[PDB]
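> Sharing a structure here in C-alpha cells format.
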2 protein chains.
Amino acid sequence: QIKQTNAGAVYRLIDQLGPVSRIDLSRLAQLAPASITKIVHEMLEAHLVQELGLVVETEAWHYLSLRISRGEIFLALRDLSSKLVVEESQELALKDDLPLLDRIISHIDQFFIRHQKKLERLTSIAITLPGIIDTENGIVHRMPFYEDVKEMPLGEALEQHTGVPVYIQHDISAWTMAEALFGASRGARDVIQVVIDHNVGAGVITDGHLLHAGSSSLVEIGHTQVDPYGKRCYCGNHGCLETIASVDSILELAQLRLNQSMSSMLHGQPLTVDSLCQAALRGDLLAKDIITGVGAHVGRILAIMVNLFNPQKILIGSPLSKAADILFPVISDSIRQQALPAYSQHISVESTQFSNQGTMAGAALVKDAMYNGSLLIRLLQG
Amino acid sequence: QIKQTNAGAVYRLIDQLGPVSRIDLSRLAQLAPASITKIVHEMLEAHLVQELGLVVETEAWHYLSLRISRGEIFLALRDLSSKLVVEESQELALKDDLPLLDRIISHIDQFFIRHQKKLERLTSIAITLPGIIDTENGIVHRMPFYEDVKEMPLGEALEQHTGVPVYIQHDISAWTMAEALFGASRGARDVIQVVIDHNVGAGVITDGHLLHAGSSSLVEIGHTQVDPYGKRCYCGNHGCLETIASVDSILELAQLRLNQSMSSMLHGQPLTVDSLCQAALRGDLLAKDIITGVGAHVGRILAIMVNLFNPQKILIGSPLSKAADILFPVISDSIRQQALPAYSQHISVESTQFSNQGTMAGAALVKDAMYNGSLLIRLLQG
Ligand SMILES: [Zn+2]
Ligand SMILES: [Zn+2]
C-alpha cells in the first residue's frame, strides 16, 4: 500500500515533468534514490516509462471510456495520454427486454470485436454516468432515464467480464476531477464546481482534496428538495433541485412558457439551450427570465455551500454558461447577498475550462488511478 | 516522519481497544511483526504503554487544558485518558494594561505554582476558544470578546514560554472532535455537529477528519440564509440562521409573541431558554411553535448538509436539546423530506453528549496529537 502511493507519486511526476531524472524524482517525491531506482526500474521493465531523463510510455496502453446518458452510450478507445484511437456512440434504448447491465456489456463486446485490431494493452474501463453512484464499489443505485436500474453492480460485472479494473464515477465528480487535474481548478485548495447539465450538482475541493474522493457517497445537492410539490425524481424523492434546474427541465419549462407567449424570439428556431442562451443575450425577456430563474436557484444553494466551505473559486460548468453574462452575475448576487461577506467578498464566479463533451472526463478517472497508484500496481503485474 | 504515522496508528489501537497482543496489532495497523515490536518497545520504555496484552499507561502523563471565553479562562489539569486532576477558573477582563497574551501566560504560571504537588509530567497544553484560529501556528487572528487581539501567536508564545507543545482549536471544532472521541459520535467516520447557543456554528467530520482542518475557516452555518424576508444580521445580510436560531433571537421572538399571547405558560417565570423548553414539552402552543419553527429552519440546512456530506450522525449541541422530543423529530423530518432518500434513510439526530462547559474538549486536541503521532514522537524525546 505504501508501495502503491509511492509508485503513483513517482508516476505522476514522470507524467507531469518528464523528461525528468531519477535524482530529481528522489527529491520531489521525497523518496530514497534506492526507492526511486526500484520503482522506476519496474516501470521501465513494464514499458510504462521510457528513457531519453524519464518519460511516460502511453501508446502501448489503452483504456475504454464509457459515457452513458439519455438513451446513448459513448465508447472511446484511448491511450494513457488520453489520445483517441476510436470513438463510437450507440443507442441505449430506455426500455428493453434485457437488463441495462447486459445491454451495456453487449455494446462493449461489440466495440472490442469491431476495433479489436486497434487494441493495444487494455488497462481499465473508465465509466461516467448520471445517477446515484457508489464510486467505491461501482454500484449504480438509481439513475435517471432507465427507470429499471436498481443497485446495479456496474463496476463488478464489468471487472468480472473484462478482467480489467473498472473506474466508475458520476458525470459531475468526473468533471470536477478533470478540472482539478487538467482544468480551471489545478492547484486550487478550495473550489466548488457546480454543474448545470442534464444533471445538477457540485464537486467540492477542500484543503486541496476532492470531497468524498474514492468513497461510496457523493455530493448530492441536486437532490435537495426545492419544491415540496414537484415532479418525481429518480432518487425517489420529488421536487429535487435537479427536477427544476437540470437543462432538460429548464427546456420543458421554457417550452410551456413559450406556449403562452407570442412575443418571444424563442419562436424562431427549435428550442435548445443554445437558442435559449442566444435569445437571452439579445434581451428576450422570456429567455432572460428563464436563465435568471436557474441563476436564483443555483445561487441559493451555492450560497449555502459558500458559507460551509469558504472556496476561493466557483466554477460553473454548464451549457448555460453560453449565457455567462446573465447567469454568472445572478449566481454572484446570490452568493454576495446570502453568504458571509468575509467569505463572499472576493469570489469569482467563473466558467469551467472544459465543456465535458463525450468521454473526455474518463482521462481524469484513469490518470487518477495511475496517480494514486492503484491502476499502476495492477499494471505492474504484466 | 515516516516513523510517526505508524507510531500514532499504533497508540490509537492500543488506546481504545486495549489490552491487545503484538500480533493482533500487526494485522490491525498493517505493519510487519518486526515493526510492531520496535514501536511498542520504545513505548514500553517511556512507559506510554504497559503490559498485562498492551494497555495504555496514562495516570502519570498530564496536559493542561485551557478554555478562553467571555472575560474568563478555565484551566484544568488532565490525565492523557482525559481524566480531570484539578480544575480552576479565573477572571480575564476584556480590557487591561498587560496585553492579553501576558495575562494568560501569567495565569498558567500561577496554575502550576498553585497545583505543584499534583502535577506529574506535562506533555502539552490544549487551548480552546472562539475566534479565527490558525490551528497550524497557534495564531489567533481575531476573536470576539477581546477586540484587542490581532495575530496573537498564542501557540508560539506558550511553547516558547513552557517548552511543551501547544494545541489550539476553536470551541466548536474541539467539541466536534471531543464527541467523536469521548462522546455521542464515537464510531462515526462522518458527523455533522450543530452548535446552537449564543452563536450558531457547526463542525463536520468526513472520513474521520475535521472539515477545514487545513485552514482557519469555519462551517459558518449561522450565516446561511433561512429567510429572504428576515432581519439584518451583523454580517450585513438578511435572514441568516443566527438571526433566528441563536438562543438570543429565540428568546427575543418569544418575548415579542408572548407579549400578545397572555395564554403562554411563559408568563409565570422570567423568560429563559429553559422555561421556553419546559413549556414546549408541556405542549404550550407558542413555545412549541417557536421550537418547531427553529427546527424546520435548521432542518432545511441540515438537509442540504446531509446531501453534501452524508453523515451517520447529527449532533445538536445546545440548551435547546432540553426540547429534544420536539426539536429532533422536526429536524429528522426535514432531512427525510428534503434530502436524498439513500442518505436520509438511517440517520440519527441525537444530542451532543457534553455541553462543552469547561475543558472536556482540550482532551480531544491532545488525544489527536497522540494519534497522529506528533506528540508521541515529542514524548519519545526524553
Ligand atoms: Zn432527486
Ligand atoms: Zn449573517
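Swiss-Prot numbering applies to chain A: residues 12-63, 77-406, in that order.
Quick check of the header: X-ray crystallography, 2.7 Å.
Cβ coordinates are placed from backbone N, Cα and C, and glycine is handled just like the others.
As listed in Swiss-Prot for this protein:
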- A:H247, A:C257, A:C259, A:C264: Zn(2+) binding site (BINDING)
- A:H86 to R: Can be bound and inactivated by MtfA (MUTAGEN)
- A:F136 to A: Decreases association with PtsG EIIB domain (MUTAGEN)
- A:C257 to A: Strongly reduced activity; when associated with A-259 (MUTAGEN)
- A:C257 to S: Strongly reduced activity; when associated with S-259 (MUTAGEN)
- A:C259 to A: Strongly reduced activity; when associated with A-257 (MUTAGEN)
- A:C259 to S: Strongly reduced activity; when associated with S-257 (MUTAGEN)
- A:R306 to G: Forms dimers but not tetramers; when associated with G-310 (MUTAGEN)
- A:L310 to G: Forms dimers but not tetramers; when associated with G-306 (MUTAGEN)
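Walk me through where these features lie, including what they touch and how far apart they are.
In sequence order, A:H247, A:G263, A:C264, A:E266, A:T267 make up the list of same-chain residues 6 or more apart from A:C257 (mutagenesis position) whose Cβ falls under 8 Å from its Cβ. Under the three-state DSSP scheme, A:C257 (mutagenesis position) falls in the coil class.
Annotation note: A:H86 (mutagenesis position) sits in a strand segment as assigned by DSSP. There are 22 other Cβ atoms within 10 Å of the Cβ belonging to A:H86 (mutagenesis position).
Of all the Cβ atoms in the protein chains shown, 15 others lie within 10 Å of the Cβ of A:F136 (mutagenesis position).
Cβ environment of A:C259 (mutagenesis position): A:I156, A:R166, A:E244, A:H247 lie under 8 Å away, each six or more residues apart in the same chain.
The number of other CB atoms found within 10 A of the CB of A:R306 (mutagenesis position), across every protein chain shown, is 10.
DSSP assigns A:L310 (mutagenesis position) to a helical segment in the three-state reduction. Packing around A:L310 (mutagenesis position) is summarised by its Cβ count: 20 other Cβ atoms lie within 10 angstroms of its Cβ, all protein chains included.
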> Among the recorded positions A:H247, A:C257, A:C259, say which ones reach under 8 Å of chain B by Cβ distance, listed as they appear in sequence.
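Among the recorded positions A:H247, A:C257, A:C259, the ones whose Cβ sits under 8 Å from a Cβ of chain B are A:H247, A:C259.
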> For a quick check of packing: other C-beta atoms within 10 Å of the C-beta of A:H247 (Zn(2+) binding site), how many?
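Excluding its own Cβ, A:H247 (Zn(2+) binding site) sees 28 Cβ atoms within 10 Å.
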> Consider only the mutagenesis positions A:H86, A:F136, A:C259, A:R306, A:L310: which of them have a Cβ under 6 Å from an atom of ligand 1? Write none if no residue does.
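Going through A:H86, A:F136, A:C259, A:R306, A:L310 in sequence order, those close to ligand 1 turn out to be A:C259.
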> Per DSSP, to which secondary structure element type does A:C264 (Zn(2+) binding site) belong, with helix, strand and coil as the options?
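Assignment for A:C264 (Zn(2+) binding site) reads strand.
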> So if I draw a 10 Å sphere around the Cβ of A:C264 (Zn(2+) binding site), how many other Cβ atoms end up inside it?
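There are 30 such Cβ atoms around A:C264 (Zn(2+) binding site).
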> Between A:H86 (mutagenesis position) and A:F136 (mutagenesis position), how many Å separate their Cα atoms?
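Between the alpha carbons of A:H86 (mutagenesis position) and A:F136 (mutagenesis position) there are 12 Å.
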> In terms of DSSP three-state secondary structure, what is the assignment for A:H247 (Zn(2+) binding site)?
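It is helical.
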> Taking just the CA atoms, what is the gap between A:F136 (mutagenesis position) and A:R306 (mutagenesis position) in Å?
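Just about 47 Å between their Cα atoms.
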> Rounded to a whole number, what is the Cα-Cα distance in Å spanning the 13-residue gap between A:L63 and A:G77?
5
